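Asks: Starting off with a structure, shown below.
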Amino acid sequence: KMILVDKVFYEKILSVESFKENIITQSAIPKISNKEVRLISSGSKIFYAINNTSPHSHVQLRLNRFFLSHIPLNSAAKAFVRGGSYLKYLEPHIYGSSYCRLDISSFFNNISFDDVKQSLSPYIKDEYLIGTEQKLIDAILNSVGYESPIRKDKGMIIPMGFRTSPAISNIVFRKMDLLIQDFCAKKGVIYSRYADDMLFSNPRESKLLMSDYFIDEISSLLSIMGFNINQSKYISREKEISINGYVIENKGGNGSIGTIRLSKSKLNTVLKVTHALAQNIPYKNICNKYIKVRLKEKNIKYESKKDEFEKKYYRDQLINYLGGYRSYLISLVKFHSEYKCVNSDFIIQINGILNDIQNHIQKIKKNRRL
Amino acid sequence: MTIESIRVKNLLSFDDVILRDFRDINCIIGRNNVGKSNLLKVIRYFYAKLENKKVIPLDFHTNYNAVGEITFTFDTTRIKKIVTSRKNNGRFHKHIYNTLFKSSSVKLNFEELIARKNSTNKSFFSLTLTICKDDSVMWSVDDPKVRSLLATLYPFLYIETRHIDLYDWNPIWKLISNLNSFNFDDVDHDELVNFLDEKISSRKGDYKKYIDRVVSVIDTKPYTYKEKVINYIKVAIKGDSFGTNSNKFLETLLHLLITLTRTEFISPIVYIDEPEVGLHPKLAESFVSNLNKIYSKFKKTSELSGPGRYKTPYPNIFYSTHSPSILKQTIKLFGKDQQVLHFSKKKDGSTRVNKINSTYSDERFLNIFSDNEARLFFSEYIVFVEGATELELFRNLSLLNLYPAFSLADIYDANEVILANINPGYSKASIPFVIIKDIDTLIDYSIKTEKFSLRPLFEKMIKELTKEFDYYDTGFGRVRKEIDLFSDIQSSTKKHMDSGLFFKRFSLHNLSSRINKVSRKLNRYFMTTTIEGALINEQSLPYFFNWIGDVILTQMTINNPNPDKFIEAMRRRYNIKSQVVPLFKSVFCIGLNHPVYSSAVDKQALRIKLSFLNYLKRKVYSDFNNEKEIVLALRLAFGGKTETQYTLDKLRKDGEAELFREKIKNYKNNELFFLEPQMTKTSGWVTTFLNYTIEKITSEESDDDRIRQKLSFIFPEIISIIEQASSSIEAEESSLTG
DNA sequence: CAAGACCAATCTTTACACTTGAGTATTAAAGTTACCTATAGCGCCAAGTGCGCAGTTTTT
DNA sequence: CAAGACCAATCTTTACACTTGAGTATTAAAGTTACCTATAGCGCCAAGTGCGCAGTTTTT
RNA sequence: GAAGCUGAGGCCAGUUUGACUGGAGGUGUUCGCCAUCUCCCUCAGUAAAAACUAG
RNA sequence: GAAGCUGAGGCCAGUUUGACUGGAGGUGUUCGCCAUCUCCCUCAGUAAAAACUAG
């Protein structure tokens, strides 16, 4: 059964108490004002963060929990979906002999709010929420949307960092997921997508992924809803590709299965951290030099104790990092054990690295008590 | 092996299903057609499209995807070993190399070719069939020669037993003529016809003249090669002709396959649909036994060698069954060479496939494996228990009448070793289960030292739950706090009262609640008190007394063939008041048969019974200070344990509670002499207790919800366990059927 | 810059209106839909049991 | 200028070679194929019957 | 208009009389810093989702 | 390099002191000589296939 949110659904399950006053007084639910949104700057990107105290944050979180998670998606979208992962995004391409990787320029900034309304309309009842002033769908879009004060020209914009932006992006892009999947499959190409990053692989022996025709066709398909291809990130290669560190390799021809491993670039930081821990260089230097984690003096919670606090914090950061990298590598190991697509020698290297990490973690936890 | 993996994406009821680790015998069990027939349809469709047959495409699981994919990985290691060798320069080996293994070894260099040759490598060939939204089909390998050769090397044979034809044996011939590779093409059918008619002729030509007349009369198609070979074989055989008939058909099919495949490199895959249909259980067990005998007689290992034993890989056998007999015999006979597949339904309705552990390292468990153990593989929900009393309680028909939800849960008693090598957690199976155990298996209390000591299973549970000792931080801190409290349980000492019968301040209920809260994630529930301790609670004592009245009033008879003179004589000899106990001992006795007594005798017996009931009530309320002592005495007398978890035998060996033990002994030897045979754990007093209790309360109230409420009040803990199990059953039923 | 290819549902199946046999400007009622769900670790509070709402990698 | 998508047959179906159960560098014989066709209005020749070999439009 | 992309500075080396560019090597390669083997500091600021807690 | 395409000339009209460009109009239109209604001469040279001989 397709999900359908109506006025009673919004009043009881979604609004709860966040917008009780606005729903009893028959006053229109207002836009997310600039007061509730802070603007962080990360490189050339700008991130929008809403305050938790605002009711908009609560309604957005509950919207993610109860409504957006029920709308069906396309199987080629391996990002922000229940059970999806990067390894699942790379896996279907082990059978391919040639690889192509494309990117979408400003995926979240180019999502038109009109497309969002058209996508979410069939799953929301066409009722009037507040008298004959505001519609239910418009109120929900008020919950999910925003106007960037930096760029007032576009008006409604879906910003990165919100509660609901990734899932809404997936739902609005399901249309292009279907179109590109149909095109690639009729061409015999395996297609998958993680956020804005699209990966195609041709298992046959052909130059299709290397020609300009393929890029032209994907750009033509993306142009329907106004997207563009980032030409700086376009990659095409044969028999192996090194996608952001993850290396896929398939030398064979008919009926060959490739292998997914990790390049030395990915292992560089963890190997250096293990070597430094074996070298007995202090935890502060390890955290600062390689991990870029530090305890700023303004972030000291209490002035009762400082040196012991800093030692405990650095130990906590190191234990957390080692646990996290171990978790990442066992994610790789489980992916191998369930799909059987990771290089065997790389599996041996992973096992050795894991044993070293566990020995270092045991040494750290033992030195904690001394 | 033959087939490494089968993967189905977005077809029929499959969302994304991968099957691998195929063993020599693959047993498919689960709820009917929740994906069994869908998997069969997928395999049949793939093998029909392999041979370029025009068959209808399969439907999509969800239309929000453009395509559905079926990927088959063939294990061609043995064929590579077959062909890459220099000796076999035949035409077929050459063609197989040029088709399957070329275009994958051409790209390689010398070093990698040498590495592949010398290493203990495994070679695979992956073929993917993609169905687009407009019914088109695309293969990952565009050469039809590859597809036809793969179909030849790994043929698929499907045997359906329900619609089997006991008189149509055409598949037998189509199978035997293909399996063993005899090259009759070199033997000219012209040369063969002249040859055969030269020989079989009574006069050289006479048979030939007759056949030539026939041929001039009959307009015949040219003989196909398969027809030629079938004619050859079944003429040379000493016989063309051949419930139990279907069994013989299937058994000869399997015998022919296993015997004939030993000399060939063709490794077929055989799928059987309900082999046990229309079979007596012993017949199905004998069918599996015959299959295993054929399998092992042709098996060559480091020990069994000689002419007549081969190392050729065996065909892969799937069969979908609904009978515990087939599964039990497979598991018992095949050991480590079989796999059990469980088919269920996901949240969104898609099919889910799991592998149930059927391999046991304990040979005793393999030998003792029986029908009851193999039945658990079909269970919707399991309630593992520890004693026979639990089985008596949770299987009570009257109790399960009021709770239809719990009627779908199978109660099985499991020892520690049995639980170790059967449980779904170690088998990573999605058959939800709960292990009901007493709190005594973790902590043992010493009255002399007033100290708790920790059982090894508690340490094992702590070690299993302390997986956060090797990982980072998240919201698990409360679990660590609870584990710290569990650690502090050891050092704490607690004082006892009445020489070690009750706890002064401590409530074991709180500790039991904490243990259950912590261990619910490990699927183990720890009941606060024993089952016999759970039935004998302060709230149910009236009904218990009522039950005793019943066993006095209705289940008792007179031990004499002449009731009149007997009852008069013992009324005279023994006083009703001062000697009620010996009078009741002589007059009344428990007996199944109730002979009819006279009106005067019946009235006298009724009066003596009422007097004894009043006396027993008075003495029970007098000898024991409070109702708690009464409950404790009744619990111990039936084999129970105290709040300190001590049995009567334990107290007798240790030597505590002398006064209470002597009081209970006096009661059993004087007043409860008739109930002594029912004091045992295996006496079945639980069944009579529950039956009388439920019947009495049903007499009291006429509403089903109200009767459930009264039962919940009377047995808070047993009903709590039943209700939790029923809620979990409904949740997992919505996980399957919802 | 610039464009053919711009999901799949949305409840579903059947079906004349006007005055009884021919007819020259734009969907729908109705029977079934036909049954759904609050709240999963953390915080508040009774005060330690029970009820209500400081990781890794990838996109970026 | 410059490129992914470079027909469908070609006879077809079956199939191990070596010394009897395991094997680390490249298709084919064979049974059936399994049956096909000269020369259509015009010219030569017997000499007016019979036999042998000066259109339109569209591509352009 | 094709954006290419990055947080702001303070030494030292290379290009500059006075300011700008990098701080393991080997090997191969589709030349991508892409793959494989061996062995600079400070100060800001750091949103969300998803997977993963070997066996 | 993108070929666009046509056979070589001899008057007369339009652009040129001295040689180059066209030889019904109306109407509409995707502006294509595209569609619909009404009403210059000479001389070369001209391969093949296919359809069509109302009913």
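Chain B is numbered as in Swiss-Prot; shown residues: 1-242, 255-750, in order.
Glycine is no exception: its Cβ is also placed from the backbone N, Cα and C atoms.
Below are the features listed in Swiss-Prot for this protein:
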BINDING   B:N33, B:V34, B:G35, B:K36, B:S37  ATP binding site
MUTAGEN   B:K36 to A  No longer protects against SECphi6 infection
BINDING   B:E398, B:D450, B:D452  divalent metal cation 1 binding site
BINDING   B:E402, B:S623, B:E641  divalent metal cation 2 binding site
Asks: Can you count the other CB atoms that lie within 10 A of the CB of B:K36 (mutagenesis position)?
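Replies: So the number of other Cβ atoms within 10 Å of B:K36 (mutagenesis position) is 21.
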Asks: Between the binding-site residues B:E402, B:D452, where is the Cβ count within 10 Å the lowest?
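Replies: Comparing Cβ neighbour counts within 10 Å for the binding-site residues B:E402, B:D452 gives B:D452.
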Asks: Translate the DSSP assignment of B:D450 (divalent metal cation 1 binding site) into the three-state scheme.
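Replies: Where B:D450 (divalent metal cation 1 binding site) sits, the three-state DSSP reduction gives strand.
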Asks: On the three-state reduction of DSSP, what should I expect for B:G35 (ATP binding site)?
Replies: coil
Asks: For B:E398 (divalent metal cation 1 binding site), what is the secondary structure state per DSSP, taken as helix, strand or coil?
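Replies: Note: B:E398 (divalent metal cation 1 binding site) is coil by DSSP, not helix or strand.
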Asks: Residues other than B:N33, B:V34, B:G35, B:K36, B:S37 within 8 Å, Cβ to Cβ centroid, of the ATP site?
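Replies: Going along the sequence, the neighbours appear as B:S13, B:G30, B:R31, B:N32, B:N38, B:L39, B:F355, B:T363.
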Asks: Once the chains shown are all counted, how many other Cβ atoms turn up within 10 Å of the Cβ of B:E398 (divalent metal cation 1 binding site)?
Replies: 20
Asks: Rounded to a whole angstrom, what is the C-alpha distance between B:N33 (ATP binding site) and B:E641 (divalent metal cation 2 binding site)?
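Replies: Between the Cα atoms of B:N33 (ATP binding site) and B:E641 (divalent metal cation 2 binding site), the distance comes to 57 Å.
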Asks: Give me the count of other Cβ atoms within 10 A of the Cβ belonging to B:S623 (divalent metal cation 2 binding site).
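Replies: B:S623 (divalent metal cation 2 binding site) is surrounded by 15 other Cβ atoms within 10 Å.
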Asks: Out of B:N33, B:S37, give me whichever of these binding-site residues has the highest number of other Cβ atoms within 10 Å.
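Replies: It comes out as B:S37.
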Asks: Sequence gap of 6 or more, Cβ distance under 8 Å: name the residues on the same chain that satisfy this around B:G35 (ATP binding site), in order along the sequence.
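Replies: Counting only residues 6 or more apart in sequence, the Cβ neighbours of B:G35 (ATP binding site) under 8 Å are B:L12, B:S13, B:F14, B:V17, B:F355, B:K357, B:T363, B:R364, B:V365.
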Asks: Quick one: of the binding-site residues B:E402, B:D450, B:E641, which has its CA closest to the CA of B:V34 (ATP binding site)?
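Replies: Closest recorded candidate to B:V34 (ATP binding site) by Cα: B:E402.
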Asks: So which other residues, same chain and not among B:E398, B:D450, B:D452, have a Cβ within 8 Å of the centroid of the Cβ atoms at the divalent metal cation 1 site?
Replies: B:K449, B:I451, B:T453, B:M539, B:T542
Asks: Nearest to B:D452 (divalent metal cation 1 binding site) by Cα, among B:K36, B:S37, B:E402, B:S623 (recorded positions)?
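Replies: With Cα distances computed to B:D452 (divalent metal cation 1 binding site), the winner among B:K36, B:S37, B:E402, B:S623 is B:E402.
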Asks: At the level of the C-alpha atoms, what whole-angstrom distance separates B:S37 (ATP binding site) and B:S623 (divalent metal cation 2 binding site)?
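Replies: Per the Cα atoms, B:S37 (ATP binding site) and B:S623 (divalent metal cation 2 binding site) stand 70 Å apart.
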Asks: Restricting the comparison to the recorded positions B:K36, B:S623, B:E641, which residue's C-alpha is spatially nearest the C-alpha of B:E398 (divalent metal cation 1 binding site)?
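Replies: Among B:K36, B:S623, B:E641, B:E641.
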Asks: Compute the C-alpha separation of B:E641 (divalent metal cation 2 binding site) from B:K36 (mutagenesis position), stating it in Å without decimals.
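Replies: A Cα-Cα distance of 58 Å.
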Asks: Could you give the Cα-Cα distance between B:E402 (divalent metal cation 2 binding site) and B:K36 (mutagenesis position), in whole Å?
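Replies: Between the alpha carbons of B:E402 (divalent metal cation 2 binding site) and B:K36 (mutagenesis position) there are 35 Å.
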Asks: Tell me the Cβ neighbour count for B:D450 (divalent metal cation 1 binding site), meaning other Cβ atoms within 10 Å of its Cβ, over all protein chains shown.
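Replies: I count 18 other Cβ atoms within 10 Å of it.
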Asks: Starting from each candidate's C-beta and looking 10 angstroms out, tell me which of the binding-site residues B:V34, B:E641 has the most other C-beta atoms.
Replies: B:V34
